[PDB]
Every structure is written in structure tokens, then in C-alpha cells.
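First comes the structure, then the notes that go with it.
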Number of protein chains: 2
Amino acid sequence: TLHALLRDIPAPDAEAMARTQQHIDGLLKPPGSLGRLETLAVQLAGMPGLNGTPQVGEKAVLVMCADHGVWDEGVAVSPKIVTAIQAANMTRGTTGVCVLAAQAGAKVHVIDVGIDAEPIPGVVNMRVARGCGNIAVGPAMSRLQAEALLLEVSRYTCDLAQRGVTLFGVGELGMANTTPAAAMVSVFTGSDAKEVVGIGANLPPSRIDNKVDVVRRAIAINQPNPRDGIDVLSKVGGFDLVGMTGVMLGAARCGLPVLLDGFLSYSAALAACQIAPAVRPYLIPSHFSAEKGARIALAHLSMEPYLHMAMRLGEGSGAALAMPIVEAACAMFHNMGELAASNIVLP
Amino acid sequence: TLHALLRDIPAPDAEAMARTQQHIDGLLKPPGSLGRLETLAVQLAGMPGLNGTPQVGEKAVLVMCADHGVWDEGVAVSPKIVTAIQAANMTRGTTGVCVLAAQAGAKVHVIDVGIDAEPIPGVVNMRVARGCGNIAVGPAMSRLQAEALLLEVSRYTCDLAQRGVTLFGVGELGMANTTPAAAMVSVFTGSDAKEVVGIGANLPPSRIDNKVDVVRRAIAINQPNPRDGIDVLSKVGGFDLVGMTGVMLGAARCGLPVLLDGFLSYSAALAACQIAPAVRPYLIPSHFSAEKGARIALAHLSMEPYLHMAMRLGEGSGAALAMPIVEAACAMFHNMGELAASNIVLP
Ligand SMILES: O=P(O)(O)OC[C@H]1O[C@H](n2cnc3ncncc32)[C@H](O)[C@@H]1O
Ligand SMILES: O=P(O)(O)OC[C@H]1O[C@H](n2cnc3ncncc32)[C@H](O)[C@@H]1O
Ligand SMILES: O=C(O)c1cccnc1
Ligand SMILES: O=C(O)c1cccnc1
């Protein structure tokens, strides 16, 4: 059951974290001089799946692909078919996340949770339906469908842990998905749609007004409950967004770290933390999306991204780009010399 | 002569940059969606030493080490000997920059431009003197000494280019060096000392007032000319700071990119750009130093760091941490597929 899953998410190991902090303080450098790299190492040390120490074994980026019915409301400029096309390209390694993941030594897992097209060979099949319902006139899916996908994705995720994966990255693919993402952010943060609706994948500025209106309509018609993350996801979210939330719950249950990506991932993280606050300690920010509603989303998650690249591609491209940073924290921890060894004393 | 050197710094190749932009726009993604990663690739494409395309061959981090006479004014908490000790540790690979450089596949070059101690085996010897003069009572060095080191370091730098190095990172080591760095920033930016003097390597807050006073005294007594970068460096700078400036001039003359590090590097970059504006196009920011005067320095250099890690170690540790980002831009450029190949059309 999902209740068991949520109930079994482990709390951070404070004992391992204390030993980490002490060790970092004794390294060949002025105490605290490596700033957020030190904080990151301690965070990792508290994750039970890492065996009491900051370490990175195998790396995987999970890309959840699906189509959205709200695409018919004219909120996206790319043809709907671009989702299926790009999902296929993911298997050929020519996409942005594939190239960056290869650069970071990570494997890309492409999962189809609801693409509106024939099944794509090479893509993991977990499709709920051929595209989710149009949120502007009703819910994206039933609560049952949402919970089922959460469970399936979380199981898939923690199963990879048995294959040596210790670091996850989340990603997505789905034309028009920045619309339900904005709706969710508006609902969870209590912000007006206008403040969190962006241009997504180059939406013309003249078409923004319509996008804001669609978001408002979706909310008014569905009346999602902000205190129920599953309610929000099933009503104004999408299969892809649900899948991303599932990776976060899965990794957390597995006691492992997850790298967030951009705007879509922020909306999924808001939902995950609402569903289970215990997931928070396992989330690691990557970059600061150029999407309008990024600042608001990040503020509610109390997260400060490490990378400011004005990126807005999605796919988990930002998550892959940050993996080297996580490895750097581990390298610092394990490979630096110690002050005592050089007889140096620094207050 | 130094005049020849400065005169021969090549301008960016606009033709190669135009071809770069066109290619990036045709990649398998919404135009401009990779933000600053795209801008970085184009910048690299314009650097003549890279052969008309964003590419990274061998990587090197140059660490300029030297002691400062102003240390006697009580502006630093670490014993003066820590410079020599850490410089030795650089040869053993136990320091922060060594670990991060190894993680990025870069080689660390440790250069002694003025450590106040016996020569250290394994360290490149270019020492001007055993520590520079105390800037609080007079100049750090003579103009002649400054120009000579600039020339020597710039030659060493461009010579590495012949060994396959295509990407440089700058670093330093020198107890009390954030004092002359603050003086230089104050002079070049016209900001008051109080606004740019930080805690350096954990200087107690109760000792900050004295540091501000020392900086003011150095400026009042030396009267450095803001319009003459060499004048400023020789008067209120240090051998290490001069050396960093030399790496920047050298790489620029070689038509190659240089990654800045933190606060000390910002002061050296201000000087380099004053000496020769043509150097600017070759400078690449890495992280946003936690030092107080960082914001002001970066504003005058019109640079926005990619990494926000609250780092303040120095040594070129931030520069090494950003190398993977430069390689990512190259990977994007060369390895992504093209829109035309998938028959996809995106405005
Ligand atoms: O709401 P919007 O405006 O449609 O933007 C969301 C989509 O843009 C991104 N995206 C990611 N890869 C893409 N390849 C082509 N087009 C878009 C792409 C993201 O992954 C989604 O597919
Ligand atoms: O002006 P301040 O307060 O002395 O700070 C500047 C120094 O701190 C950094 N630094 C870099 N490595 C160090 N190892 C030990 N101590 C300091 C260190 C930097 O490289 C300089 O050596
Ligand atoms: O921040 C993102 O991940 C993003 C922003 C716009 C369009 N697609 C993805
Ligand atoms: O920004 C830096 O590089 C820095 C700041 C403080 C002390 N040492 C180095």
C-alpha cells in the first residue's frame, strides 16, 4: 500500500551527520570555507542508503514522458507529436539530457507514463492512458490512477537502488506540461496564476493571457485541495508530474538522494513534500529555472539552487549538470588531507 | 616587451561565433532553452586558440603563492608560515584545489612568486622576494618588479598552451591577501573600504575595524592611480595578485579561456581589464564568493557567476569546480542531434 510506503520513509541519521561535520571541520582548510559543498556532504551523510558517508555509486536520470489534454487549449507551441518524437530520440542519446547525462557518467531511463501515440520500443512502459484529461474542463485523472502510478514508479525507483544506483535525477517530457505545473504551484503556494505562469517552451508573449486564463479555469472547475497533494496531482497535474513525484517518494523510501531539475520538478517536489514531509531531507536542488514561477516555487520549498544557468529545457538536463557537484562534495570529504597532520591550527 | 604582449592580444573571431550560434539554434531543443550554456559555447567559439569551435583539451589550474608584509598589521588569523605549508601540501595533492582539480581532470601548477620561506621542492620558482612590502606604510613592490612578473607569468602561461592546455583556471595562496585584494577593489570601483573588506579566512568580527583602517591607510599613503592597473597592483597589491593578472594576460594573448576563482581573482581581473580591455572576452566567471566585496567587484566586471556555493577558500578551488560546466557546453554543441534530422520545426 501507499500508506506503508509513506510510513516507512526513514528519518536522516543524525549520528552519521555529526561524525561528518566533525571530519569536515578537521580538513586542510579554514573551517566552513567550502560553504555549501560542506553542507551538501553532511546532508548526504545523513541519508541511510549511503551507508553513513557521502558517496556516489551509479547515477541515473529518470525521464517521465506523457501527453496532456490541456494541449488543446492552445497553451503550447510545439505539436503534440513532439513528445513521442523526443521520447524516441531519448533512446538514441541525441537529446539535451542524454548528452549531459553521458558527460556526468549517468544512465538515462526513459519511462512512458502516458504518451498519446503508439508504444515506443526501448522506452519503459508504464503508460496510464494515451494522454491525461484536459484540466481546463475536468480532472487530469482519477485519484486511483494517481496513487497507482505513484506506487509503480516508487517501486521501480527503489529497485534500481539494488542495481547500485545511489543518486537519482528527475526529468520529464510532455508538450504543454508547464501549464499543469503552474496550476499546481499556484495551488500549493497560494499565488495568483499570473505570478507563476511562464512562457514554457517559447510560448509567444501574445498567447500568455490565454495560458493564465486556462490555469485559472482548471483550478476553479476542479477545486483541488492544497492540503492533499494526491488530490492536487490527480486534478490539475499530469501523468509525467505524478511520475516525478513517485521518483522522489521512491528514492526517499530507499533512503537515497534525488536531484531536482527545473520548474516541472519544483511542482512535483511541492506535491511530494505535501504528501510526505519526510521526503524533504532527500531532495537536492540543481539549477534555478528561467521560468517565471521558479522563484515562488523555490521559496516555498526553501531551496536555493547551486546553478544559475538561465536554463529552461527540462528533461532532467539541469539535474545531470549538477551531478559533478555532488561528486565534488564526496571528493572533498574523502580525499582532502587533515589540519592535524600538518600541525596547523586554525580557529 | 609588455607593450608588444598587450598589443598582440587577439580580438574574438565573430565569424566563428556566428557559425556557432546558427549551429546551436539548430539543435534538438527549443531555441535558447539551454540559456547560459549556449552563451558560453558561443563565447568559447570566438577564442582564436580554440580553433573556431567550443572545445576543451588539457586543463590546468595555476596557483600563485606569496606572502605579504601587511600580515604584520594583524589583518589575518593564520600564522604566516601557513602559506609555505599549504604550498608544500599542493605538491602532495591534499589541498582543496588539488582534490577538486583531480575530480575535473585538471593539473595543478604551483608557482612560488614570493613566499617568505626557503624554496619548496616541486614548486615552480618565480619568486620576486621573500614576501612583498607592507602596503600600510608603502608600496608592495616597484613598478619594474610588477611588469617583470607579469611578463614572466604570461609567457609561462602561453607556453603551456603548446603542451595541449586549452583551459586555464587561476588561483592563489597567501595569508593576509584579502587585504590588498580589498584595497584594489576599493580603488578600481571607487567604493569605500568598509563596503569591500570581508572576514577573509575567518577573521574575527571584532578585528574587522582594524582591517578596514589598514586598507584606508594603504590607499592614502600610496595614492594608487585607478586608471593605471600596473600602478595599483605594484602599490597596494601583492606578488600573488600580480601573478594571477599575468595568467589572464597570458591566456588572452594565447587566445584561450581563463576561469576566474573567487574574491582574490576578481581583484586581479579588475587590474587585467584596466591594463588591457581586450582581455575581457577571455574571462569566464566560476562561482560567487562569500566575501563581502564580491558583489561590488562582480558588478564592475559585469559578470554573473554560474555557481552559488557560498565558497571562500581560494586556491582556485572554484575555478576547478566550474570546469565540468565548460565541458558541458562543448558536449552540448558537439553531441546533440539536430531538429532538421527529426523533421521537427519550432519557432
Ligand atoms: O508547456 P510547454 O510550453 O509545452 O513546455 C514544456 C515542454 O518543454 C520542454 N521540452 C523538453 N524537450 C523538448 N523538446 C522539444 N520541445 C519542448 C521540449 C519540457 O520537457 C516539455 O516537453
Ligand atoms: O586574508 P586572509 O584572511 O589571510 O585570507 C586569504 C587566505 O585564505 C585562503 N586560504 C587558502 N588555503 C588556505 N589554507 C589555510 N589558510 C588560509 C587559506 C587564501 O588563499 C589565502 O591564503
Ligand atoms: O524549468 C524547466 O525545467 C522548463 C521550463 C520551460 C519549459 N520546459 C522546462
Ligand atoms: O573568494 C575567495 O577566493 C576567498 C575568500 C576568503 C578567503 N580566501 C579566499
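Note that chain B carries Swiss-Prot numbering, so the residues on display, from first to last, are 3-349.
How was it done? The header gives X-ray crystallography, 2.0 Å.
Using the three backbone atoms N, Cα and C, a Cβ is placed for every residue, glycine included.
Its own atom aside, the Cβ of B:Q88 (mutagenesis position) has 26 Cβ atoms within 10 angstroms in the protein chains shown. Taken from Swiss-Prot, the feature substrate binding site covers B:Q88.
If you look up Swiss-Prot, you'll see B:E174, B:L175, B:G176, B:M177, B:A178, B:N179, B:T180, B:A203, B:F265, B:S291, B:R314, B:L315 marked as nicotinate beta-D-ribonucleotide binding site. Counting only residues at least six positions away in the same chain, the Cβ atoms of B:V65, B:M66, B:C67, B:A68, B:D242, B:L243, B:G245, B:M246, B:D263, B:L266, B:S267, B:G316, B:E317, B:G318 sit under 8 Å from the Cβ of B:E174 (mutagenesis position). In the three-state DSSP scheme, B:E174 (mutagenesis position) falls into the strand class.
The number of other Cβ atoms within 10 Å of the Cβ belonging to B:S80 (mutagenesis position), over all protein chains shown, comes to 21. Recorded in Swiss-Prot as a mutagenesis result, B:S80 to Y carries the remark: Alters specificity to use phenolic compounds as substrate; when associated with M-88 and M-175.
While the structure shown retains the original residue, Swiss-Prot records the mutagenesis experiment B:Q88 to M with this note: Alters specificity to use phenolic compounds as substrate; when associated with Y-80 and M-175. B:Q88 (mutagenesis position) falls within a helical segment according to DSSP.
What Swiss-Prot notes for the published mutagenesis of B:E174 to A is this: Decreases specific activity for DMB and adenine about 20-fold. Decreases specific activity 1600- to 15000-fold; when associated with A-317.
According to Swiss-Prot, the mutagenesis experiment B:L175 to M carries the following note: Alters specificity to use phenolic compounds as substrate; when associated with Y-80 and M-88. In sequence order, B:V65, B:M66, B:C67, B:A68, B:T85, B:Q88, B:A89, B:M92, B:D242, B:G316, B:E317 are the residues of the chain that are 6 or more apart from B:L175 (mutagenesis position) and have a CB within less than 8 Å of its CB.
Mutagenesis annotation in Swiss-Prot: B:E317 to A, described as Decreases specific activity for DMB and adenine about 50-fold; crystals bind substrate less well. Decreases specific activity 1600- to 15000-fold; when associated with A-174; the structure shown retains the original residue.
Pairwise Cα distances among B:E174, B:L175, B:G176, B:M177, B:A178, B:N179, B:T180, B:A203, B:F265, B:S291, B:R314, B:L315, which the record gives as the binders of nicotinate beta-D-ribonucleotide, peak at 17 Å. With an 8 Å limit on C-beta distances, none of the recorded positions from B:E174, B:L175, B:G176, B:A178, B:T180, B:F265 reaches chain A. Only B:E174, B:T180, in sequence order, out of the recorded positions B:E174, B:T180, B:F265 have a CB under 6 Å from ligand 2. Only B:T180, B:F265, B:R314, in sequence order, out of the recorded positions B:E174, B:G176, B:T180, B:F265, B:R314 have a CB under 6 Å from ligand 4.
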